[PDB]
Each structure stands twice: as structure tokens, then as C-alpha cells.
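A short worksheet on the structure shown next.
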Amino acid sequence: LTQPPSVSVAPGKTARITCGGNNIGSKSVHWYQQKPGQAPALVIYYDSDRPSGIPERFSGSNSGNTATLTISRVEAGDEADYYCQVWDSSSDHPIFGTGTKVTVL
Amino acid sequence: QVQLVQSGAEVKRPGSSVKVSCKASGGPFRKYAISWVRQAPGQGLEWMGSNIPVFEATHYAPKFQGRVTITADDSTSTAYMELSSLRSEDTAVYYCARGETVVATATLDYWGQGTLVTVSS
Amino acid sequence: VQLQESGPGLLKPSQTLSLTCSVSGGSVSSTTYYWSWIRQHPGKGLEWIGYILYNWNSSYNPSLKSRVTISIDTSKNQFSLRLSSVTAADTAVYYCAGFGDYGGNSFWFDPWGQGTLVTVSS
Amino acid sequence: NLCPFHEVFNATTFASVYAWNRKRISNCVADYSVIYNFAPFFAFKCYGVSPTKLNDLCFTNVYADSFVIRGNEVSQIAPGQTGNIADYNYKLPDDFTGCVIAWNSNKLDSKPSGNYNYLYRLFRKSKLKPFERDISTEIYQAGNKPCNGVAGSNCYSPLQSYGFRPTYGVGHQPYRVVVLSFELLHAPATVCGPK
Amino acid sequence: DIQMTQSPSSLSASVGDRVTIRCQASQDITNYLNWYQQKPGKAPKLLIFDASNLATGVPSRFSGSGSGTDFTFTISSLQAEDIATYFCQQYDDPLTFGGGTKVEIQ
């Protein structure tokens with residue numbers, strides 16, 4: 001259950017955020033958006049579709065042992081931490097990544 | 001000796017979805033395995049769809065994969081065909097068919113009376 | 001279908017009592033939306049503690065499983081947490097969560113309350 | 001001496017429809033309090049002999065065993081009806097049977113996101129003879145094509161899981177059910193408790 | 001699943017003719033073939049199942065052997081009502097059909 005802890009990017013430049021872990025192509029993923037000062041919200045579920053109120057800029061991808069969200073355009077609104085969630089079917093529990101912070105000028 | 005009946009003819013507007021049924025007459029409906037087929041007016045027979053008591057309900061043609069789906073009901077002894085989109089080759093007539101295999105979908109001998117399903121402006 | 005939360009403002013840095021309170025308003029604490037609590041240390045990521053459904057089937061986190069209980073009720077459509085004997089091991093904000101639409105083999109947490117930040121050891 | 005008469009209810013798993021967890025004791029001490037230790041019952045009514053007089057009914061066999069059934073179908077445990085559990089899995093003898101007890105196990109055996117350990121078999125061949133095992137789990141051939149250890153249009157799996165999401169309503173729950181026999185037809189007898 | 005083909009798709013015959021039809025069966029099977037009637041404008045019907053033995057009470061003039069890759073079927077007499085379209089269908093690929101034959105009365 002691993003990911004890089006932080007990242008930096010120029011505004012308006014598309015950004016990759018990545019979450020590792022063994023055989024995570026077998027299981028699904030759901031990701032969240034934390035800007036400090038409020039609660040997070042869902043941005044991508046089942047690695048393929050987003051709920052209402054979220055534009056097309058977020059498109060999750062799963063490649064074997066890796067997962068990645070792409071950030072087409074970048075502003076201060078989405079300038080936030082992004083979490084990793086994996087649902088377990090063996091011991092039937094949630095599990096989390098420690099998140100990853102984006103940085104602009 | 002058991003016969004087989006279904007719905008009538010539909011001239012439903014193309015570019016939409018359609019539904020049709022098939023009603024059994026006797027025997028254990030659930031443990032049998034119903035089949036379905038189309039006859040084109042200008043061509044031969046084309047295969048789709050089956051229901052089974054072990055509940056796969058998915059043996060479809062690759063030509064119609066993701067297009068057709070059986071939604072049969074065991075309680076009313078009725079098999080149900082839908083279609084995703086109405087197109088010109090969907091002007092073919094339809095048939096639900098029955099055999100004496102206890103669970104196999106292999107050999108079929110009984111048929112319905114056919115349904116005239118054509119789409120036009 | 002939203003959620004609202006409340007809790008204690010500021011207490012001493014070592015005691016046993018700790019309370020939460022929840023209300024749906026737009027939904028009912030009946031079925032298909034199990035109620036869960038989330039913990040996080042400030043300056044650290046999230047950490048799940050427990051989910052509860054109506055007809056028993058209670059479960060908690062393997063860590064800190066010793067003293068954790070959840071009380072639900074439909075007299076006020078409420079549910080609440082009960083953590084005892086806190087010794088400033090972790091102060092947090094303890095958001096509420098629901099599972100939403102149950103699917104095949106995956107679950108995601110939605111929707112969430114505003115969260116109630118509480119001081120060190122309540 | 002006593003017997004593990006219904007302390008067997010304090011067990012983790014009642015297998016599936018395949019294994020019945022047959023106990024088949026011959027002599028012990030047991031009485032109605034061992035039945036009445038556990039309150040919540042669903043199908044405590046029994047077809048053979050009324051439980052208001054089960055005391056001093058001493059029969060030199062129990063043939064007692066238990067399994068788990070979906071909550072939608074409970075009534076087929078009765079002798080001689082139509083039901084996949086009672087035509088394809090296990091069909092009760094229709095002449096004389098001891099008793100049946102049913103209860104919920106939503107607390108104990110219903111796990112979220114499914115618990116695929118449980119299972120139920122499917123159609124096979126002719127009608128199932130009453131009170132027999134069908135522990136064979138090999139792939140089913142519908143006919144002609146002999147198949148080879150796969151799944152296809154002819155190669156059919158005889159296995160299907162309950163699933164048991166606890167979010168389901170009164171239709172789908174783990175129902176733990178036990179059946180017992182009380183017949184003697186011979187020389188010896190079991191304990192006559194009240195005396 | 002197979003590009004199943006019919007050899008040929010149309011036939012010419014007079015009354016009582018010794019007629020014979022071949023359907024190709026590219027995928028190797030072991031008598032996994034059935035034949036089928038279709039009168040134009042009515043429901044279909046079956047003649048022989050498993051390509052070996054007769055079905056229901058149709059006359060014995062309808063016979064075919066097959067047994068392997070080559071699969072053939074004969075009528076040997078065409079008097080009154082046999083004049084219609086014929087099909088053969090495949091087990092191994094689950095449900096697929098032949099090209100269909102159009103015999104005509106000369």
C-alpha cells in the first residue's frame with residue numbers, strides 16, 4: 001500500500017498522481033479529494049466513472065500494480081491532497097493510502 | 001406434444017428498444033432451456049439467447065453481444081427478448097424454440113408461431 | 001440524503017468520556033447505507049475505525065478494538081460513537097461516512113458530514 | 001452421560017448442502033431444556049409428533065443433522081413439495097420424521113461484500129432419492145460432447161454460492177436449520193429423561 | 001464462431017430424384033450435427049438428430065451418415081411435400097447454422 005508522498009506541478013500543465021501496491025489490478029479503487037479546511041469528496045469510483053458535480057478533468061487508470069489519476073488543467077481549486085482507498089474482500093475491511101499533496105507556484 | 005405460444009406482431013418505430021415474450025404450455029418450465037432465433041426475410045437463420053436453471057442467461061452471439069439480453073421469468077413461464085437498438089436487419093422475424101433435452105441447449109425441435117417484427121418510417 | 005454531525009467542543013487532556021452525534025435529515029437509519037466513522041491524526045492521513053449496520057453484524061478496526069462501541073437509534077434517526085479511556089493517543093475530527101450504493105465487490109464512502117474537530121484527548 | 005445435543009449450534013460453520021454434519025448418537029441424556037436453551041425460532045413446528053409431548057419419547061436413533069438455507073425458501077423443508085433445495089439438494093422422507101428447527105443467522109453467517117464459502121448444488125439427472133448424499137462436485141455434462149474440465153455452453157458448473165449480502169431484506173438471510181428423527185422399530189431405546 | 005458454409009446453397013431436382021446434400025463442417029466433430037426443415041412462411045422443423053437417427057415419424061427416405069468431418073444427407077425421393085429449405089446446425093460451437101439450401105422442383 002504505497003504511493004509518493006508529495007508532488008509539484010506547474011499550473012495548467014497535466015499532472016500524474018500514482019498509487020502503488022501489489023496485484024491492485026485484481027481489485028477496484030476509489031479516490032478522494034482533500035483540500036485542508038473542509039471534508040473530502042469522491043472524485044473517481046470503479047477506476048472509470050465519476051459522480052455528479054465533477055468535470056471530465058479527472059480520469060483514473062489502473063495498470064496492474066499501479067493506479068494513476070491524470071490532471072489535464074491545474075488551478076488553485078483542485079490544489080489539494082488526494083487519497084488512496086482500497087476495499088478488502090478477504091478480512092472485509094477498508095484500507096487507505098497516506099495521500100499525496102500537489103504543489104504549484 | 002407440448003406446444004408453444006408468444007406475442008403478436010409489432011411495427012414499432014425504429015431507433016428504439018423493443019420487447020417480446022414467449023409463453024410455455026406445459027412441462028417443467030424452469031429446468032428446460034429455451035432458445036431463440038431470427039429469420040431474415042432475405043437471409044437464413046441467426047442465433048441469440050438462452051436461459052438455464054443454473055442461471056447464466058448469457059450465451060449470445062458475438063454478432064449480438066452487448067445488444068440482446070434475455071430477461072425470462074420462470075414464475076410466469078415466459079421468456080423475454082429485448083433489443084438495444086432497432087436497425088434494418090432487425091426487420092427479421094423472431095422465433096422461440098423448444099427441445100426435449102432435459103438441460104442441454106443442443107437439440108431443438110419445437111417452435112413458436114413466429115413474430116413479425118419490422119421497423120420502418 | 002446529506003448528513004450532519006456534532007460533538008464535544010473542548011475538554012481536559014486525559015479522561016474516559018467521548019461522544020459523537022449524527023443526523024441524516026434527508027435519509028433514514030434503516031438499511032443499505034451502513035454508518036461508519038473515520039479518524040485521522042492532524043498532519044497524517046486517514047484511518048478507518050468502524051462500520052455498523054442496523055440488524056447487528058457489528059464490526060470494528062482490528063487496532064484499538066478493545067474499547068469501541070457504537071449506538072444507533074431511529075427514535076431521532078441518529079447514531080453515535082463511544083470511545084473510552086482516551087489518553088491523548090490520537091486527537092482527531094472523526095468524520096461520518098456511509099457506503100451508499102452497494103455493488104459487486106467494492107465499496108466507497110459517501111456522503112459525509114462536516115466533521116467535528118475535538119481537542120487533545122477530547 | 002450427557003450428549004452434545006444442541007451445543008452443536010454453537011459452531012462456526014454448518015458446512016453447506018453437501019455435508020450435513022451428521023452426528024448420529026446412540027445413547028446419552030437429553031431433554032426439552034436443551035431444545036429450549038435458544039429463544040429465536042422460525043420453523044419450530046414439526047410434522048411428525050407434536051413437541052408438547054416430546055418427553056419420554058425414547059427412540060434408539062436420532063439421525064440428526066443441520067445445514068444452512070436461504071431465507072426465501074424455508075417451507076420446502078416439509079415432506080414432499082416442489083423446491084430446488086427439496087428436489088435437487090435434499091428431500092425429506094415423506095412418511096415419518098422427527099422434528100425441524102429453523103432460525104436466522106444474519107448476525108453470524110452474513111458477511112458484507114459476500115461470503116462465497118457457502119454454496120448450493122443445482123439440477124442433476126433424475127429426481128433425488130430422499131436422504132442421500134451427492135458429494136460429487138465434478139463438472140456437469142448436459143449431453144453429447146463429453147467436455148474436459150472447463151466451463152462452456154455444455155460444460156456446466158454444479159456449484160452456486162449464496163452470496164449473502166446482509167443488506168438484503170427478509171428474502172435473503174442465512175437460515176440455520178436442523179432436522180431430527182425419532183423412530184425405534186427395534187429392541188433398544190434411548191434415555192427417557194423425565195422419570 | 002465458425003464460418004459455417006453450405007455446399008451448395010441451391011439445388012435442382014425433378015420428382016422422385018436421388019438427391020443428396022453436403023454441409024461442410026470445417027470444425028472436426030463426432031456426429032454433432034442436426035438437420036432442419038423450413039417450409040417458406042411457417043415454423044421450422046427437424047428431420048434427423050445427432051446426424052444418425054430419425055426423429056418423430058417422418059418417412060425413412062430421409063437418411064444421412066456423416067460421422068466425422070464430412071457430413072451428407074439424402075432424400076432419394078421428392079414426390080409431394082418435401083420441397084422446402086433445409087438447414088444443418090452445429091453443437092461444438094454452441095448454436096450456429098448452415099447456409100441453407102434452396103431445392104427446386106423440376
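Residue 1 is the first one shown; counting continues down the chain.
When the header is checked for method, it gives electron microscopy, 4.4 Å.
For all residues, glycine too, the Cβ spot is worked out from N, Cα and C.
Annotated features, as they stand in Swiss-Prot:
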- D:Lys111 to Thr (Swiss-Prot position 444): In strain: Omicron/BQ.1.1 (VARIANT)
- D:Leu119 to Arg (Swiss-Prot position 452): Increased resistance to neutralizing antibodies. Decreases HLA binding to NF9 epitope. Increased binding affinity to human ACE2 (MUTAGEN)
- D:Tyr120 to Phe (Swiss-Prot position 453): Decreased HLA binding to NF9 epitope. Increased binding affinity to human ACE2 (MUTAGEN)
- D:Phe123 to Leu (Swiss-Prot position 456): In strain: Omicron/EG.5.1 (VARIANT)
- D:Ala142 to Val (Swiss-Prot position 475): Increased resistance to neutralizing antibodies (MUTAGEN)
- D:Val150 to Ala (Swiss-Prot position 483): Increased resistance to neutralizing antibodies (MUTAGEN)
- D:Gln160 to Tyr (Swiss-Prot position 493): Reduced host ACE2-binding affinity in vitro (MUTAGEN)
- D:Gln160 to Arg (Swiss-Prot position 493): In strain: Omicron/BA.1, Omicron/BA.2, Omicron/BA.2.12.1 (VARIANT)
- D:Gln160 to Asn (Swiss-Prot position 493): Reduced host ACE2-binding affinity in vitro (MUTAGEN)
- D:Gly163 to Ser (Swiss-Prot position 496): In strain: Omicron/BA.1 (VARIANT)
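Annotated features taken from Swiss-Prot, shown on the structure.
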{"residue": "D:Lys111", "record": "variant position", "DSSP class": "coil"}
{"residue": "D:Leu119", "record": "mutagenesis position", "DSSP class": "coil"}
{"residue": "D:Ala142", "record": "mutagenesis position", "DSSP class": "coil"}
{"residue": "D:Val150", "record": "mutagenesis position", "DSSP class": "coil"}
{"residue": "D:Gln160", "record": "mutagenesis position", "DSSP class": "strand"}
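A count of other CB atoms within 10 A of each Cβ picks out D:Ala142 as the most crowded of the mutagenesis positions D:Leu119, D:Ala142, D:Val150. Those recorded positions from the list D:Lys111, D:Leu119, D:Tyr120, D:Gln160, D:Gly163 that have a Cβ under 8 Å from chain A Cβ atoms: D:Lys111. Residue density at D:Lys111 (variant position): 19 other Cβ atoms are found within 10 A of its Cβ, drawing on all protein chains shown.
Cβ neighbour count for D:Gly163 (variant position) (all protein chains, 10 Å cutoff from its Cβ): 15. When the C-beta distance to chain B is held to under 8 angstroms, the recorded positions D:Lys111, D:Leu119, D:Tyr120, D:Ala142, D:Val150, D:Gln160 reduce to D:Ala142, D:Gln160, listed in sequence order. With a 10 A radius on its CB, D:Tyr120 (mutagenesis position) counts 22 other CB atoms from all the protein chains. D:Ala142 (mutagenesis position) sits 19 Å from D:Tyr120 (mutagenesis position), taking the C-alpha atoms as the reference points. Around D:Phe123 (variant position), the same-chain residues six or more apart in sequence whose CB sits under 8 Å from its CB are D:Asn84, D:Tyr88, listed in sequence order. Reported as a whole number, the C-alpha separation between D:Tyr120 (mutagenesis position) and D:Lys111 (variant position) equals 17 Å.
For D:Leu119 (mutagenesis position), the spatially nearest entry among the recorded positions D:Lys111, D:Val150, D:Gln160 is D:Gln160, judged by CA separation.
Around D:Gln160 (mutagenesis position), the C-beta neighbours below 8 angstroms that are at least 6 residues distant in the chain are D:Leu119, D:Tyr120, D:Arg121, D:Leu122.
Here the C-alpha separation of D:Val150 (mutagenesis position) and D:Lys111 (variant position) works out to 29 Å.
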